[PDB]
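J.: Handing you this structure, nothing more for now.
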Amino acid sequence: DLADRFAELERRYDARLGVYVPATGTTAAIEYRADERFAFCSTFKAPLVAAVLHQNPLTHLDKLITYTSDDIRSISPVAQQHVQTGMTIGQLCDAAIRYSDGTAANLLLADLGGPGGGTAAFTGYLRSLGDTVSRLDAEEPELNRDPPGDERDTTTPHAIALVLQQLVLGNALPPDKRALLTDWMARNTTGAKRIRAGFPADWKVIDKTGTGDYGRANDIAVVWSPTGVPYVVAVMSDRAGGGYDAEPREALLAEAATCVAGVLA
Ligand SMILES: *C(=O)[C@@H]([C@@H]1N=C(C(=O)O)[C@@H](S[C@@H]2CN[C@H](CNS(N)(=O)=O)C2)[C@@H]1C)[C@@H](C)O
């Protein structure tokens, strides 16, 4: 039983686990705590890049953005190397997705603009995709820090899976912008030990990860079978029982994905 297995994993890792795979032709939806709120963490960067792509001509990607010392306030493996020179919007999108750069996300939020440093417009984008659940309230690093239970900066496995489905598989973006978003997620460097680890090598995996305080570890993916059948997989977890400093546990997501992969194979 799938639900029994997910509950076992929760006891093993002293964690709360959320899983959603939308229904397809012949497979029913997989759901475990799928309508419970979990912090976005860095998973919001996937729809953020889509929002920025949608809002502008494609050659906005070539616009240079400048920033400084006081702009580096969170984990930013790329933006710290380029503070002296600046980064184009395209470079910022690449870094936000592939390295989960926090400063890049902040700069992209500012580019989208409006109240709350871009967070209201970000939420507005999700609303336009029929998501009435998710909300973004703060930027990096505050968005990862809300107490367990707090609804600020949250999505649900269910809501984020439906958003990602429209972005990658549906027609939320035109084909050329859709391909840019897909390729970046395909070239993600942070996801090897999460959903990727649960699926056989001949299945294609594209993803965006999230990690935060209270043992928070997320992964949202689109996967393709060897025969080109796509599936959207959302896995979210936290470990509130360990407090603010609870270690995130990638292995939980890898195990949960393995259980998902077994059903879809
Ligand atoms: C988003 O959730 C934050 C940012 N994103 C992360 C992610 O995994 O999505 C990390 S980035 C980086 C990848 N793992 C590194 C830790 N090294 S370790 N412990 O050996 O795996 C961190 C980071 C939290 C947010 C800052 O934007």
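Residue numbering for chain A follows Swiss-Prot; the residues present correspond to positions 43-307, in that order.
Keep in mind that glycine also has a Cβ here, set from the backbone N, Cα and C atoms.
What Swiss-Prot shows for this protein is this:
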ACT_SITE  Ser84  active site, acyl-ester intermediate
ACT_SITE  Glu182  active site, proton acceptor
BINDING   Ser142, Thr251, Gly252, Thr253  substrate binding site
MUTAGEN   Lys87 to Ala  200000-fold decrease in catalytic efficiency with cefamandole as substrate
MUTAGEN   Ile117 to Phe  Significant increase in ampicillin resistance. 2-fold and 3-fold increase in catalytic efficiency with ampicillin and nitrocefin as substrate, respectively, mainly due to an increase in substrate affinity
MUTAGEN   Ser142 to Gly  Significant reduction of catalytic activity for both nitrocefin and ampicillin. Leads to in vitro clavulanate resistance and decreased susceptibility to carbapenem inhibitors, but is still susceptible to ampicillin-clavulanate in vivo
MUTAGEN   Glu182 to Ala  Loss of catalytic activity with cefamandole as substrate
MUTAGEN   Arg236 to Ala or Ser  Significant reduction of catalytic activity for both nitrocefin and ampicillin. Leads to in vitro clavulanate resistance and decreased susceptibility to carbapenem inhibitors, but is still susceptible to ampicillin-clavulanate in vivo
MUTAGEN   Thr253 to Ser  Only minor impairment of catalytic activity with both nitrocefin and ampicillin. Still inhibited by clavulanate and carbapenems
MUTAGEN   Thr253 to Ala  Significant reduction of catalytic activity for both nitrocefin and ampicillin. Only minor impairment of the inactivation by clavulanate. Larger increase in resistance to carbapenems
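Help me see these features in their spatial surroundings.
T.: Around the Cβ of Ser84 (active site, acyl-ester intermediate), the same chain contributes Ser142, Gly144, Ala147, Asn186, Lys250, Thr251, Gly252, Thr253, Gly254, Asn260, each under 8 angstroms and 6 or more positions distant in sequence.
The 10 Å shell around the Cβ of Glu182 (mutagenesis position) contains 21 further Cβ atoms across the protein chains shown.
With a 10 A radius on its CB, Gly252 (substrate binding site) counts 28 other CB atoms from all the protein chains.
Residues within less than 8 Å, Cβ to Cβ, of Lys87 (mutagenesis position) and separated from it by at least 6 positions along the same chain comprise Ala138, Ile139, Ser142, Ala146, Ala147, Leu150, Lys250.
The DSSP secondary structure for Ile117 (mutagenesis position) is coil.
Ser142 (mutagenesis position) falls outside any helix or strand according to DSSP and counts as coil.
In the three-state DSSP reading, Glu182 (mutagenesis position) counts as coil.
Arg236 (mutagenesis position) carries neither a helix nor a strand DSSP state and counts as coil.
For the recorded site, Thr253 (mutagenesis position), the DSSP three-state label reads strand. Summarising the environment of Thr253 (mutagenesis position), the number of other Cβ atoms within 10 Å of its Cβ, over all protein chains shown, is 20.
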J.: Report the same-chain neighbours of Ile117 (mutagenesis position): residues 6+ apart in sequence with Cβ closer than 8 Å to its Cβ, ordered by sequence.
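T.: Long-range Cβ contacts: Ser142, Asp143, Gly144.
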J.: Using a Cβ-Cβ cut-off under 8 angstroms and a sequence gap of six or more, which residues of the chain neighbour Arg236 (mutagenesis position)?
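T.: For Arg236 (mutagenesis position), the qualifying residues are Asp249, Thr251, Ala259, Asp261, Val277, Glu292, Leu295, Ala296, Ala299.
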